[PDB]
Each structure stands twice: as C-alpha cells, then as structure tokens.
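Chemist: Next up is a structure, given as structure tokens.
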Amino acid sequence: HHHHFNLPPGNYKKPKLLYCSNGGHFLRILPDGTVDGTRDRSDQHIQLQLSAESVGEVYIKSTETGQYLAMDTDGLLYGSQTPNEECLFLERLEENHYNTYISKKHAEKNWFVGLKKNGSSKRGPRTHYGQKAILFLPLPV
Ligand code: NA
C-alpha cells in the first residue's frame, strides 16, 4: 500500500459524471479511445459507470461506448475495450472532499487521472498529490 485509504462516500449504483474542478471539465472517454475533458454537460461520452473491484478499487466505464478508462505504460489515459490491469484505479477521497483516481498499476508512481485546465488529460508522471487536475467530483447524470 503506497496510498492512504480515505474513501469517498456514495456508491456505484448509478452512472456519474466525473467533474474536474481544475478547468471545470467532465472526464470524457471518446469513442476513438482518447480521454479528455469537456465542459459540455450534454456530451454523451462523459457518463461513467464506476464499479468496484476490491474496496477502493474501481473501474470507470463509459456507459456510451463500454470503454474502460485506463492508463497506459507511459501514463496516457485511454479507453480500453476490455478491462485490464491498466483499468483499475484507486479511488480515494482527497482534501476531504474530492475523488482522486490513482492508477493501480502505477500506484507506486502516484500516477493520477487528471485533467488540465484546457481539458486535456494529464500524463501519469505529470500528476502528483497536491494538484488541482486530479480532483474530481462525482456528479449525478
Ligand atoms: Na485494451
């Protein structure tokens, strides 16, 4: 365990939007497997179904395309057709409020899901604790 275990409240019963307060983007998994953020609440690719593997581990799945959020070996977020080790994230409470998502595969490197202010996703190595890009709020769809 390389990380704390403060867990966020709530559950996985319903799909969520993952809203990044940094730039005010919803995490988006595009059909072509690219991942970014959009401020467009009506975007069909921001509806995400999270599900638990182990406690505090999640898959994050596009409801629209079925793609799993994943982070590849070079820290790039992508949409995976099938769940693999790159698709597991450690979902944690952060700053007593937000959700963060650390790549389980790369947890020892503290690679987070993050969106920059311009809506582009962060590359894993460019993320770290303390950033704004990594802070998400799950919103109802
Ligand atoms: Na894949």
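Think of each number as a place in line: the chain as shown, counted from 1.
Going by what the header records, the deposited coordinates were determined by X-ray crystallography, 1.5 Å.
Note: Cβ is positioned from N, Cα and C throughout, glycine not excepted.
The mutagenesis experiment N22 to A (Swiss-Prot position 33) is recorded by Swiss-Prot, whose note states: No effect on integrin-binding. Residues or ranges marked as heparin binding site in Swiss-Prot (evidence: experimental evidence): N22. Experimental mutagenesis is annotated in Swiss-Prot for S103 to A (Swiss-Prot position 114), with the remark: Decrease in LRRC59-binding. Where Swiss-Prot documents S120 to E (Swiss-Prot position 131) as a mutagenesis experiment, the accompanying text is: Decrease in LRRC59-binding. Looking at Swiss-Prot, the entry for mutagenesis of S120 to A (Swiss-Prot position 131) says: Decrease in LRRC59-binding. Swiss-Prot documents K122 to R (Swiss-Prot position 133) as a published mutagenesis change and attaches the note No effect on LRRC59-binding. As a published mutagenesis entry, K122 to A (Swiss-Prot position 133) appears in Swiss-Prot alongside the note: Loss of LRRC59-binding.
In the displayed structure, how are the listed features positioned relative to their neighbours?
Modeler: According to DSSP, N22 (mutagenesis position) sits in a coil region rather than a helix or strand.
Proximity of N22 (mutagenesis position) to non-local residues of its own chain (separation of 6 or more, Cβ distance below 8 Å) is seen for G114, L115, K116, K117, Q131, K132, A133, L135, given in sequence order.
Mapped onto three states, the DSSP output places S103 (mutagenesis position) in strand. In this view, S103 (mutagenesis position) is surrounded by 26 other Cβ atoms within 10 Å of its Cβ, with every protein chain counted.
The Cβ of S120 (mutagenesis position) has 17 other Cβ atoms within 10 Å, all protein chains considered.
Secondary structure at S120 (mutagenesis position), taken from DSSP and collapsed to helix, strand or coil, is strand.
In sequence order, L77, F112, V113, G114, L115, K116, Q131, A133, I134 are the residues of the chain that are 6 or more apart from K122 (mutagenesis position) and have a CB within less than 8 Å of its CB.
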Chemist: In whole Å, note down how far the CA of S120 (mutagenesis position) lies from the CA of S103 (mutagenesis position).
Modeler: 17
